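**Student:** This is the structure I want to talk about, given as structure tokens.
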Amino acid sequence: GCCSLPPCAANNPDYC
């Protein structure tokens, strides 16, 4: 999922 994936977490600080 997003929050455990570096590129995704960094691009979605609002969610993660």
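So this one's X-ray crystallography, 1.1 Å, going by the header.
Note: Cβ is positioned from N, Cα and C throughout, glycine not excepted.
Feature table excerpt (Swiss-Prot):
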type	residues	note
MUTAGEN	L5 to R	In PnIA(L5R-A10L); 25-fold increase in inhibitory potency on alpha-7/CHRNA7 and small increase in inhibitory potency on alpha-3-beta-2/CHRNA3-CHRNB2; when associated with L-10
MUTAGEN	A10 to L	In PnIA(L5R-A10L); 25-fold increase in inhibitory potency on alpha-7/CHRNA7 and small increase in inhibitory potency on alpha-3-beta-2/CHRNA3-CHRNB2; when associated with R-5
MUTAGEN	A10 to L	Selectivity change from alpha-3-beta-2/CHRNA3-CHRNB2 to alpha-7/CHRNA7. 20-fold increase in inhibitory potency on alpha-7/CHRNA7, 7-10-fold decrease in inhibitory potency on alpha-3-beta-2/CHRNA3-CHRNB2, and no change in inhibitory potency on alpha-4-beta-2/CHRNA4-CHRNB2 nAChRs
MUTAGEN	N11 to S	7-fold decrease in inhibitory potency on alpha-7/CHRNA7 and 25-fold decrease in inhibitory potency on alpha-3-beta-2/CHRNA3-CHRNB2 nAChRs
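What's the neighbourhood like for each of these?
**Tutor:** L5 (mutagenesis position) falls within neither a helix nor a strand when secondary structure is assigned with DSSP, and so counts as coil.
Note: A10 (mutagenesis position) has no non-local neighbours, i.e. no same-chain residues 6+ apart with C-beta under 8 A of its own C-beta.
Reduced to three states, the DSSP call for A10 (mutagenesis position) is helix.
Sequence-distant contacts of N11 (mutagenesis position), defined as residues of its own chain at least six apart whose C-beta falls under 8 angstroms from its C-beta, are absent.
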**Student:** For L5 (mutagenesis position), which residues in the same chain are close in space, meaning a Cβ under 8 Å from its Cβ, but six or more apart along the sequence?
**Tutor:** none
